[PDB]
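What follows is a short report on a single structure.
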Amino acid sequence: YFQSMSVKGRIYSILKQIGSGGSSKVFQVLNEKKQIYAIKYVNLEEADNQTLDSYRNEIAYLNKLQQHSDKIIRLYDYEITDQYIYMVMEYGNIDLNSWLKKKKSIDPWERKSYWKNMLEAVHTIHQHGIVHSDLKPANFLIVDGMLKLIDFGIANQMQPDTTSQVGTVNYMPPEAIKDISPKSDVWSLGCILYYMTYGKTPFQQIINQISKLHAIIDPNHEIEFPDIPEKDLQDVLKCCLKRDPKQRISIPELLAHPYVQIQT
Ligand SMILES: CCc1cccc(CC)c1NC(=O)c1nn(C)c2c1CCc1cnc(Nc3ccc(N4CCN(C)CC4)cc3OC)nc1-2
Ligand SMILES: [Cl-]
């Protein structure tokens, strides 16, 4: 308690830590006017030039792309030095991953609204040549019912190093396993929707990771799509989770899909 920090001359009161990973921490904070933000702190002391560049590149894209869609998290300010980065970001209620863990059933409307938000954010980054390639529910922040994409997958994650469902392959596409395309983000989004529809990711039940990786790529391993009242949702899932990326549906196609367009 009673910690503060400064970012471009502005003093922020730290209320609590709300996340961490790699060599970074996220803080719920207040500025001088008692407006709430999240500050993301990245420790750069161990970073090589390649890693420093990947962080610079991500900050530049995030700062640019927030003006192109409200489904991308706001970045209000940042301070960047050799030792660290402080990013003053939009505050959210909770991330999507934690929310889905709390909820047994998701409301069909809620599920559809979240889907629309994700497609729009991801479509935005693709329009600027960015493939995320590691989309999971944790990459989305819920802000007053609206999803915001938190990151673009450009920054190279540094290792924990210090004393101090992680690195999961459940959202990984076939083409990523056999060793880059916007279709890769479609598979991952499809895995998120699949989770929101049937309460688990398509290959979740396979505990052995080698088996699971083989199941992702094996075209004889049929993915189950049990019947549900929303036949358009069932179709979206089937189209996202085609193993051949060339046969897989595109984001502009998903945006014109009756699941997102037809007023039910
Ligand atoms: C996944 C993206 C990523 C990639 C690399 C490095 C990092 C930093 C750890 C990240 N993570 C973040 O960049 C990040 N993580 N979180 C939690 C936030 C961010 C960015 C900004 C942000 C804004 N508002 C929130 N709110 C929030 C989220 C989760 C929670 N919790 C509390 C602990 N529970 C066990 C789970 C749920 C609480 C929150 O606010 C009170 N939360 C956040
Ligand atoms: Cl905007």
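All residue numbers here begin at 1 and follow the chain in the order shown.
Using the three backbone atoms N, Cα and C, a Cβ is placed for every residue, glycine included.
Listed in Swiss-Prot:
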type	residues	note
ACT_SITE	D134	active site, proton acceptor
BINDING	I18, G19, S20, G21, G22, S23, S24, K25, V26, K40	ATP binding site
MUTAGEN	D151 to A (Swiss-Prot position 664)	Loss of kinase activity
MUTAGEN	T168 to A (Swiss-Prot position 686)	Loss of kinase activity
Secondary structure at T168 (mutagenesis position), reduced by DSSP to three states: coil
Straight-line CA separation, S164 and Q165, 5 intervening residues not modelled, Å: 17
Recorded ATP site residues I18, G19, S20, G21, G22, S23, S24, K25, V26, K40, farthest C-alpha pair in Å: 14
Modelling gap (13 residues), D179/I180 Cα distance, angstrom: 10
Between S24 (ATP binding site) and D151 (mutagenesis position), the C-alpha gap once rounded to whole angstrom: 14
Candidate nearest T168 (mutagenesis position) in space, where candidates are the recorded positions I18, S20, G22, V26, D134 and distance is Cα-Cα: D134
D151 (mutagenesis position) versus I18 (ATP binding site) - Cα distance in angstrom: 16
Site with most surrounding Cβ atoms, counting all protein chains shown within 10 Å, from the recorded positions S20, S24, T168: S24
Recorded positions near ligand 1 among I18, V26, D134, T168 (Cβ under 6 Å): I18, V26
Neighbouring C-beta atoms (10 Å sphere around the C-beta of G22 (ATP binding site)): 15
Distance [Cα-Cα, Å, rounded] between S20 (ATP binding site) and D151 (mutagenesis position): 14
